Amino acid sequence: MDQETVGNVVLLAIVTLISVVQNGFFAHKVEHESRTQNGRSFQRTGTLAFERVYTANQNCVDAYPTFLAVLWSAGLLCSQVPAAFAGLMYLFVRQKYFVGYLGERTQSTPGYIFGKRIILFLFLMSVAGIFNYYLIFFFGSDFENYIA
Amino acid sequence: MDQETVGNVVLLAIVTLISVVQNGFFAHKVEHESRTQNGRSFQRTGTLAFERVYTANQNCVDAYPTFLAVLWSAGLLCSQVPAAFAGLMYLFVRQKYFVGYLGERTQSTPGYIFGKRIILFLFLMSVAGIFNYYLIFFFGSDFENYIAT
Amino acid sequence: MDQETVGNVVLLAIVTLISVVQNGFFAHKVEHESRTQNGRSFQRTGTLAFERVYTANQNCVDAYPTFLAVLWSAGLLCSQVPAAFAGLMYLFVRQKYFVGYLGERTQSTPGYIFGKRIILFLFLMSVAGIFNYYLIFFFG
Ligand SMILES: CC(C)(C)CC(=O)c1c(CC(C)(C)C(=O)O)n(Cc2ccc(I)cc2)c2ccc(OCc3ccc4ccccc4n3)cc12
Ligand SMILES: CC(C)(C)CC(=O)c1c(CC(C)(C)C(=O)O)n(Cc2ccc(I)cc2)c2ccc(OCc3ccc4ccccc4n3)cc12
Ligand SMILES: CC(C)(C)CC(=O)c1c(CC(C)(C)C(=O)O)n(Cc2ccc(I)cc2)c2ccc(OCc3ccc4ccccc4n3)cc12
């Protein structure tokens, strides 16, 4: 990748690598519970600390794709820096969500969803440029300067 | 993103944005179930509609990646319009599947497959340009005006 | 896609197409168990052969995203080949893992963590160029 382009994406790469790392921790806190006992042959059903964890993780796993989607499409189709930061904030809400899904009873982060607004915004940033592009395509050109 | 390039991808972006929205609906019809499922937290096995819902949705979740894969690779390596439409059609089959899952509790429908030929095609388009490239790489530069004596 | 660029990604595309195919196989060996025994909703402890399969598969399904992530970012921020080969190696570990999660009466191979170093490496490749870029940005 030519140093130039690499610039207009760096942040997105960064934030992505971050989520990639955090993504591992989530998948790590799940290994622990699998370990805490019978886990020998990674059984999915140890209850409690394992069920609450696998759930919390298997919830953020279903988000990642759809998140990354907006994350990049928004940052490319328009802005980047804003998209890049929004994506960072997501990483935090994700943390707070995953964490809040710990246990100790009580309706623990019952929500399957979470980011919402964050991806909603990222989606708009994408639906933004996606449209503004269609302009620069018609009225962006046109501008016939028949300088006869 | 230079207005030019943005063009040869717009549809892909569009279709993707679509799937992204629909994707939310899927994860929303799942939130309703855990809600109506009067209880505290959120668990993998509850009730009938919830069980059926989470399954349906958690089936399309395993799809998206492998689908987005071909969607783009097909749209980049071989014509963006045909790729974009394929993915579009795919979004529809998805709807019909997700909807048909648990809505009828009938003996047609279930499965963890959904659109097969839709991604197969997308795959081919990728395996298409991917090969035709090796021609442009190898032969695409071969001309015998060098036999010119 | 201009022939030039297509070059600096073909490997990634290829390997990606592979994992996409293998990805189908995994989801296929899951179809085999489901259709025989019953289950319109596959969320409860299924027949062993089926429970083992869906778990194995629904285990690589959580990987793919985070994998593809490093696969590309590493193959882009850091040169093509190695990143590509890395991902290729991963596809193999995947196979062995998924396969090792098959059997019957065998000590099944757990730790949903599969290919720790593989993606660790790919991650570094990314964190690599990601930094080296900041240099060329300042000290160029
Ligand atoms: C990220 C890294 C730089 C490449 C290092 C890395 O190699 C990975 C690590 C770090 C750790 C402890 C294994 C290590 O390097 O020592 N863990 C555990 C960890 C420990 C502390 C912290 I804070 C965060 C994570 C990983 C866990 C998973 C992983 O990929 C594979 C993988 C497979 C399935 C996944 C499912 C859901 C979701 C993700 C899934 N991922 C790589 C690593
Ligand atoms: C899509 C949008 C334009 C960015 C708006 C948006 O921000 C989200 C919406 C729409 C919303 C909030 C305005 C609403 O519910 O009314 N819902 C609920 C909704 C309502 C109507 C319809 I038709 C479809 C979905 C969302 C649900 C989830 C979401 O992200 C996070 C998320 C987390 C996990 C996911 C797992 C699988 C799959 C996806 C996962 N997503 C964003 C939104
Ligand atoms: C060219 C192509 C990309 C392989 C497309 C394709 O054609 C698909 C195939 C192969 C096929 C059509 C010859 C078949 O046997 O049915 N199968 C079954 C198969 C047969 C032999 C072997 I080895 C491997 C898989 C598919 C199964 C699912 C599929 O949708 C994508 C998909 C769907 C659900 C998934 C769930 C989890 C995780 C990933 C998921 N992915 C496409 C195909």
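Per deposition record, X-ray crystallography, 4.0 Å.
Note that Cβ sites are derived from N, Cα and C of the backbone, with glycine treated the same way.
Features as listed in Swiss-Prot:
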MUTAGEN   C:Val20 to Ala  Increased affinity for the inhibitor MK-591
MUTAGEN   C:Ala27 to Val  Strongly decreased affinity for the inhibitor MK-591
MUTAGEN   C:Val30 to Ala  Strongly decreased affinity for the inhibitor MK-591
MUTAGEN   C:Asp62 to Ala  Decreased affinity for the inhibitor MK-591
MUTAGEN   C:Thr66 to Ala  Strongly decreased affinity for the inhibitor MK-591
MUTAGEN   C:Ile113 to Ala  Increased affinity for the inhibitor MK-591
MUTAGEN   C:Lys116 to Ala  Strongly increased affinity for the inhibitor MK-591
MUTAGEN   C:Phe123 to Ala  Decreased affinity for the inhibitor MK-591
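The 10 Å shell around the Cβ of C:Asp62 (mutagenesis position) contains 22 further Cβ atoms across the protein chains shown.
Chain B has a C-beta under 8 angstroms from the C-beta of C:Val20, C:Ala27, taken from the mutagenesis positions C:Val20, C:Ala27, C:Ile113. Filtering of the mutagenesis positions C:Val20, C:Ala27, C:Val30 by Cβ separation from chain A (threshold: under 8 Å) yields no residue. Of the candidate mutagenesis positions, C:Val30, C:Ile113, C:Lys116, the one lying closest to C:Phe123 (mutagenesis position) when CA atoms are compared is C:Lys116.
For ligand 3, the mutagenesis positions lying close by, meaning a CB under 6 A from one of its atoms, are C:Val20, C:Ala27; the full candidate list was C:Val20, C:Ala27, C:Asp62, C:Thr66, C:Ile113, C:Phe123. Annotation note: C:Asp62 (mutagenesis position) sits in a coil segment as assigned by DSSP. Of all the mutagenesis positions listed here (C:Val20, C:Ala27, C:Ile113), the one with the fewest other CB atoms within 10 A of its own CB is C:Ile113. When other Cβ atoms within 10 Å of the Cβ of C:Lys116 (mutagenesis position) are tallied across all protein chains shown, the result is 13.
A sphere of 10 angstroms centred on the C-beta of C:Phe123 (mutagenesis position) encloses 20 other C-beta atoms.
You'll find the Cα of C:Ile113 (mutagenesis position) roughly 20 Å from the Cα of C:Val30 (mutagenesis position).
With a 10 A radius on its CB, C:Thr66 (mutagenesis position) counts 24 other CB atoms from all the protein chains.
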